Amino acid sequence: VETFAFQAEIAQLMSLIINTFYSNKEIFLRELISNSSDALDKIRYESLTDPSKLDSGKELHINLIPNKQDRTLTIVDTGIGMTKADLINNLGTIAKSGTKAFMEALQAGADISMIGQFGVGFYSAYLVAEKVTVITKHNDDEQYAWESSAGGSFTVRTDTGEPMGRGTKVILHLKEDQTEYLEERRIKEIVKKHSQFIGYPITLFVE
Ligand SMILES: COc1ccc(-c2c(-c3cc(Cl)c(O)cc3O)noc2NC(=O)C2CC2)cc1
């Protein structure tokens, strides 16, 4: 297991998300579904010139899986997946500029719900989760597990859990007071409100 420090700017963003009073927490789900849709768009596009990129799975979809026993909400997609370089360095480099812009917008009067317009919507996960685990598999790279409970660091390891084929699984370990996001009615409501027109099937599993 390798442990890394977040860039200072991203640590600051996570602290702001964790510490700011903001009731409209449900937007985290829209942001994660958006990221899934983006990843699905990318593998679909690449498959047009290299059909073999779908050898790891032709179905392009999103599953939402609540588990009350484990207090987790899991979002699974069969998108392009992230590489080790994506997880450790490259997405963070991109996130730095987006974070700076988002921070400045907030001081200017924007609200946390606009986070996705700056490309850093993933971090809204910390509105509802005490720990986030991201399991991901890109073609021709290994399956990795990224994890962070904030506090300025994250870890990356090669995942020896069940093989995914291709795509990303975001496991939200929910805060004790955020279990409403395990309820079927609540998840359905949020998907209908914010993710109505996503161009891939979204299947809400039931417990
Ligand atoms: C908004 O920024 C990004 C959005 C998605 C990704 C991504 C993902 C991905 C990332 C997150 Cl956090 C997620 O909840 C779901 C995802 O499927 N898997 O491959 C990617 N690789 C990509 O290149 C995606 C096309 C952009 C990476 C960055």
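In order, the residues displayed for chain A correspond to 17-223 in Swiss-Prot numbering, which applies throughout.
This deposition comes from X-ray crystallography, 1.6 Å.
Each residue, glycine too, has its Cβ placed from N, Cα and C.
Residues within less than 8 Å, Cβ to Cβ, of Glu47 (mutagenesis position) and separated from it by at least 6 positions along the same chain comprise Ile131, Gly132, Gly137, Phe138, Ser140, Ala141. The secondary structure of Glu47 (mutagenesis position), as reduced to three states from DSSP, is helical. Swiss-Prot lists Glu47 to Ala among its mutagenesis entries, and the accompanying note reads: Strong ATP-binding. Strong interaction with HSF1, HIF1A, ERBB2, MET, KEAP1 and RHOBTB2. No effect on interaction with TSC1.
In the three-state DSSP scheme, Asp93 (mutagenesis position) falls into the strand class. Residue density at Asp93 (mutagenesis position): 27 other Cβ atoms are found within 10 A of its Cβ, drawing on all protein chains shown. The note that Swiss-Prot attaches to the published mutagenesis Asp93 to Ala is: Impaired ATP-binding. Strong interaction with HIF1A, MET, KEAP1 and RHOBTB2. Loss of interaction with HSF1 and ERBB2. Los of interaction with TSC1.
Quoted from Swiss-Prot, the note on mutagenesis experiment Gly97 to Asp is: Abolishes ATPase activity. Counting only same-chain residues six or more apart in sequence, the Cβ atoms lying under 8 angstroms from the Cβ of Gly97 (mutagenesis position) belong to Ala55, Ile59, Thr152, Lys153, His154, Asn155, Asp157, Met180, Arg182, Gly183, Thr184.
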